[PDB]
Amino acid sequence: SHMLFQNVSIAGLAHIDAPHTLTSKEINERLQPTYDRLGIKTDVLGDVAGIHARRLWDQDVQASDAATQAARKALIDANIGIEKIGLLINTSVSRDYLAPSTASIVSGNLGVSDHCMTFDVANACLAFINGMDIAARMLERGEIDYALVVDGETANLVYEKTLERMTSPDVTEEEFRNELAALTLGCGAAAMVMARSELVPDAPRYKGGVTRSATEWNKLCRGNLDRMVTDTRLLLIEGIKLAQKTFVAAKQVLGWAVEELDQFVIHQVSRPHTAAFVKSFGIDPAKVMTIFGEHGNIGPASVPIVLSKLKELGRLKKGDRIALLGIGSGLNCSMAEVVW
Amino acid sequence: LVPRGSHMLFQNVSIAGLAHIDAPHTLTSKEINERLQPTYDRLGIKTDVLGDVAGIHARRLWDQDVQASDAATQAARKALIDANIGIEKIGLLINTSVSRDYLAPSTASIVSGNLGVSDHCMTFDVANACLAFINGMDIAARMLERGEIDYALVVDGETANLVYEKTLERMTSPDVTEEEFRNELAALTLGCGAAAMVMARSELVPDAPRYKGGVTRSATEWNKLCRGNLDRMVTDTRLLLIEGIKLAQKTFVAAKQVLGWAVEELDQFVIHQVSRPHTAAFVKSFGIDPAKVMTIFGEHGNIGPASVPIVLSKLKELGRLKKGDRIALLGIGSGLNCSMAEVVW
């Protein structure tokens, strides 16, 4: 009985790389006194997490500015003007205010029309995929012809504050390990234009997918603009268990088998998360592009940034079956298919 | 006579349950005015700008330890009892409040954890200032219409304690300027409260009210008019009034085309409220009969996106709604956005 979306396309896609590099060698030089004054012995960022660098924005780029840049790029990629957009959804973790929606700020910056509906979705690192599904459901019903899904992430504050706390005279060491995951984050932005397939006949098709949850674990990863507290070991383990659930579901509603899929575009928390993941499922590592090593974790923008890089590098061919996979704080796990 | 299309109104979507929670502690505008009086005197303010101009006599507050997720959970347990269903039957839970626990995880996932949703249950937050509950209803409705779930919960907890405490500190500073005072004043018309609604496929709840959906228009060039964080809200009330009314005029024209509305055919208007003069101007602009406009602003303030469902709940519990009544759900929210939707009781 389950029907996938059949008239929803991706008309354009774009990403923005933030311009300032902060290396994990430079972070380590700053933290070395504190590493020594408790003899931390391993380089956890570079050697364990597998993050060698991340990007940061210019001072006072807001989430709305970053999303706006990506959106302009995505409109050019779709070859459409802003007057065609009927829905603008912002899916970032970073937000200018509690009200109004960051989506209304981006939409104001772009000059959308008075028919354009706008709102934000929040759902930690899965929100872009939620935003895509929300938009597809409007597209499918005929409410709009084109939608923009946007996401701008700003981590400059979290770096500045996290690094002060960690180089304090007072600073202790249960906190160091609870805080250190904030130094895996990065800045970046992405946007996607989605459309009714009759308007864009050659474009990739979005089929939808499945979601499962384990909300019993909503305590494991709490973040505000200035701080992120995480139980990294436990979110690893309970993530993988939830993904296995979500895979079986994806067997039945999507027809999935690993090996018939051409690419896996996965949210990337760390080299160890990623390796446990692909080993659990026997996925070919070559079908799994990663940017974490140079960009860190860009929250909900990671998925579409990786899809955009796949596209720009020429790796995606007509007919490829693309799996979009995220495990997000919640815990929530969504898995969706695009047919290129 | 002539075969016509649905206008993309929702089919077979119903409201199975509804509930509201009033926050327990009353904060009168008289006690506020007593705290602000030295500032009033230094600024030459001689009228009661809260009680007489804005038209708010009291609002409600939680204990300082109540978070958004906790208020939303309390309302959700009551709405599940009103729908006579267990949490295992919920396939979608959407949080719509402006207030929130954290940037991540979503407040939806904390509420869902507290309630013990199943692992099939999809959860996420929507943020759209005071229209978000309507957006969440629409999102749920598309899923129910399509048959993907049977039941959805839309929940909303608003916590205004912090804004009150910090605003009143700033507004009683010996150095606050007139302009900063006026910019922050609308924070003192906010209230705390919570509401929750269970939506369902109509085949499951054949006597329940139907939700039709409706329309939306925007004026996002006006996105700077009202900005807020958990401790601070700055608002240009004069242009929110002027540009809000103009936006609503446009949205009404679309609502006549799509929902067939004429104002005299509606039995009740559930309108988001920012202030007694804003409401009086809206009702007078559109020719609405004020006996069909329930107000809680006088004793509760503006509870943000929970305002519309609170009002609907309280209409339900007062016995003011009967089978077949056509209920208009209306608001202008910061953005600017305007939504107008219909429920058939």
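Every residue number used here counts from 1 along the chain in the order it is shown.
When the header is checked for method, it gives X-ray crystallography, 2.0 Å.
The backbone N, Cα and C atoms fix where each Cβ goes, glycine too.
For A:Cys125 (mutagenesis position), other Cβ atoms within 10 Å of its Cβ number 26. The active site, acyl-thioester intermediate annotation in Swiss-Prot covers A:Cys125.
Listed in sequence order, A:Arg55, A:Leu56, A:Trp57, A:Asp58 are the same-chain residues six or more apart from A:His20 (Mn(2+) binding site) with CB atoms under 8 A from its CB. Per Swiss-Prot, the feature Mn(2+) binding site maps to A:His20, A:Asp58; the stated evidence is experimental evidence.
Quoting Swiss-Prot on the mutagenesis of A:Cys125 to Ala or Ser (Swiss-Prot position 123): Strong decrease in activity. Displays measurable CoA release only after incubation for 24 hours.
Taking the Cβ of A:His267 (mutagenesis position) as centre and 10 Å as the limit, one finds 29 other Cβ atoms among all the protein chains shown. In the three-state DSSP scheme, A:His267 (mutagenesis position) falls into the coil class. Looking at Swiss-Prot, you'll find the mutagenesis A:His267 to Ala or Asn (Swiss-Prot position 265) noted as follows: No change in substrate hydrolysis rate. Cannot form the beta-keto acid product.
Under the heading of mutagenesis, Swiss-Prot lists A:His267 to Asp (Swiss-Prot position 265) and annotates it as follows: Hydrolyzes 91% of the substrate after incubation for 24 hours. Cannot form the beta-keto acid product.
Across the fold, the C-alpha of A:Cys125 (mutagenesis position) and the C-alpha of A:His267 (mutagenesis position) stand 8 Å from each other.
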